[PDB]
Amino acid sequence: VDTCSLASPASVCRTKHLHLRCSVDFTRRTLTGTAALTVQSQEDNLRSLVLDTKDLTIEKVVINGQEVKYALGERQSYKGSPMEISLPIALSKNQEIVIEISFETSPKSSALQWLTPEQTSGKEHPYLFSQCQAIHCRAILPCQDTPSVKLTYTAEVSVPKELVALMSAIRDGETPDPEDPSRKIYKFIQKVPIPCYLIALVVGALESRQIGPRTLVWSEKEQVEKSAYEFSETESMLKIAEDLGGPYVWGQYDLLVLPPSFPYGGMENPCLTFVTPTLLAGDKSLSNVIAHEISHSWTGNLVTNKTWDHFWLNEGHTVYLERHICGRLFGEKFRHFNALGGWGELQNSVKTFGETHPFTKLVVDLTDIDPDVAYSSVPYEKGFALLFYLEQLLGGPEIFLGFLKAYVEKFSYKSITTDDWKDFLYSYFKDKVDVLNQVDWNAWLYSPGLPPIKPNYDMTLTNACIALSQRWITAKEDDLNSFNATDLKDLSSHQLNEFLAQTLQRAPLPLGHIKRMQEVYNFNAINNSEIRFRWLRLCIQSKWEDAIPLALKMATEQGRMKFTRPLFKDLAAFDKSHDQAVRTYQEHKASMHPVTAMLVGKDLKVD
Ligand SMILES: Nc1nc(-c2ccc(Cc3ccccc3)cc2)co1
Ligand SMILES: [Yb+3]
Ligand SMILES: [Yb+3]
Ligand SMILES: [Yb+3]
Ligand SMILES: [Yb+3]
């Protein structure tokens, strides 16, 4: 049972296919159309079924060419409203029918952000993009909005002819709209079954550049050249990922660089990974996010979590593969450096939530929890830490990678639970069951807080970061003169970020130390978003009033939640910036992504 879905479960009926025909109306901020669901009964004498919806207007439901009865239930908060459909003829087990639902979305759809021309790079055209994970697909179309059900899909999308539509699917042509010569229809096919959280749409003034044999980058024209360079390692990462995971089954691997309000670093929409433009550091240094989205083509998109309580299966295995791709490209010492950084992010999340908090468990219970409120680094890093621990326990990365490949092959096209994973781990490692039974499974999977054992990490690349951080933390006023730009000369961007992260873990530092850091290191000049984020948090938490306009600008000029939520929270916690933080939120809230708007409002206690 999926506690986040109000739809008929997969034991009752299963959507096999969606045919979406829709029109994007930027004047009304609506998507209007038909969703034709091919549904297979899983029981005898099926006479009704229930779909998820959220803020959808339903015009009619058509089966066998006639309108049928349907009823929308009372709204259940973030879950939306269940839609019960009375079938005209009882179905036997395995019988399939087509249900055609005529619907329109709400301008406030939590799946969608509608941008005005002034919010875009080009300033002439508007822009739309979706983000369905976890349970926002129901705010675009009626569906069994659960990852326990996988379907293929086809779509035809009518847009103003000056604009381009793309989806999480193979492009299947474009024509003038035969109903309206001011519009174009773009067609799409997704022939690999997916959970519906992977459906995605973008409409805007998009251009493409080829960067590899199976990859185009898409953005507004102003970002194409920088994006092509930034993501040039993509084909190399795809080849490594195929070596680790088995064949790439999805045909194309395109990248779409969204406007700056995209809420996440990336989203693994099949055939078309969506990425934040905050990756555009100019030196490819944030390419781990691409390695992570590539990895999801296996762990998440092929093997899927059955319910959101088991989300760690998706993210932990993806971080694990991501860090192997980066280790194959840049060395094993680098993989251990990134692994140890992730432990630090886990320490931070556990300290923030508290060590007894239920969202620090690996397997969570999202009954009556908004999944967007539970989202954190925990499933990423506690999930990675478990796999990295098991790697060490079971004989190292070569051996554990054999398990990963076999796991993907076993559960390809399926939706699974933690128990399914664990049973297969035990089956695969049958000759090492004595080692597996040493694991404290109850603590790792079901207990809050830090895991009960910390893995072993190579320290080679970390040591200079720790040493410099400790020099600053232990410095007194009379030591500040000893710091110099030469301190950084042998540090990569990754090490500078880790130096900041280590130092931020001990924040605040005295204001004179932070002033001295700017004087000698000129961190205000650095445009790398991860470095800048941690530098600005360090400054604000250390009560540097000069950093307030910089922090407010970064919090509002982009909307990646990783950056925006903690910058707003730091600014609200500094008495000198509190009022500006709340005022700035209130002035921007109407033109924010709807999920970001909600979560920053929760964080700032501003309703
Ligand atoms: N260990 C652990 N898992 C979670 C968790 C589970 C599911 C989700 C849903 C979600 C929401 C938004 C975007 C992507 C996924 C979030 C967190 C927490 O702790
Ligand atoms: Yb029957
Ligand atoms: Yb075709
Ligand atoms: Yb039409
Ligand atoms: Yb078993």
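Just so it is clear, chain A uses Swiss-Prot numbers, and the residues here are 5-611, in order.
Cβ coordinates come from backbone N, Cα and C, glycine included.
Straight from Swiss-Prot, the features:
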| type | residues | note |
| --- | --- | --- |
| ACT_SITE | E297 | active site, proton acceptor |
| ACT_SITE | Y384 | active site, proton donor |
| BINDING | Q135, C136, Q137, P267, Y268, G269, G270, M271, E272, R564, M565, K566 | peptide binding site |
| BINDING | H296, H300, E319 | Zn(2+) binding site |
| MUTAGEN | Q135 to A or L | Srongly increased epoxide hydrolase activity |
| MUTAGEN | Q137 to L | Aminopeptidase activity strongly impaired, but keeps LTA4 activity |
| MUTAGEN | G270 to A | No loss of activity |
| MUTAGEN | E297 to A | Loss of epoxide hydrolase and aminopeptidase activities |
| MUTAGEN | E297 to K | Loss of epoxide hydrolase and aminopeptidase activities |
| MUTAGEN | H300 to L | Complete loss of LTA4 hydrolase and peptidase enzyme activities |
| MUTAGEN | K566 to A or M | Strongly reduced affinity for peptide substrates. Reduced epoxide hydrolase and aminopeptidase activity |
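This view paints the features noted in Swiss-Prot onto the structure.
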{"residue": "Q135", "record": "mutagenesis position", "Cβ contacts under 8 Å, 6 or more apart": "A115, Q117, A204, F266, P267, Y268, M271, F278, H597, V599"}
{"residue": "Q137", "record": "mutagenesis position", "Cβ contacts under 8 Å, 6 or more apart": "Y201, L202, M271"}
{"residue": "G270", "record": "mutagenesis position", "Cβ contacts under 8 Å, 6 or more apart": "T277, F278, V279, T280, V293, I294, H296, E297"}
{"residue": "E272", "record": "peptide binding site", "Cβ contacts under 8 Å, 6 or more apart": "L202, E297, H300, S301, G304, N305, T322"}
{"residue": "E319", "record": "Zn(2+) binding site", "Cβ contacts under 8 Å, 6 or more apart": "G304, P383, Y384, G387"}
{"residue": "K566", "record": "mutagenesis position", "Cβ contacts under 8 Å, 6 or more apart": "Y268, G269, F537"}
Those recorded positions, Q137, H300, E319, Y384, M565: which ones have a Cβ sitting under 6 Å from ligand 1?
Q137
Restricting to the chain of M565 (peptide binding site) and a gap of 6 or more, list residues whose Cβ falls under 8 Å of its Cβ, or answer none.
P267, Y268, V599, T600, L603
By the DSSP assignment reduced to helix, strand and coil, which category contains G270 (mutagenesis position)?
strand
Starting from the Cβ centroid of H296, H300, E319, which together make up the recorded Zn(2+) site, report each further residue of the same chain whose Cβ lies within 8 Å of that point, ordered by sequence.
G270, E272, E297, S299, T303, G304, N318, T322, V323, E326, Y384
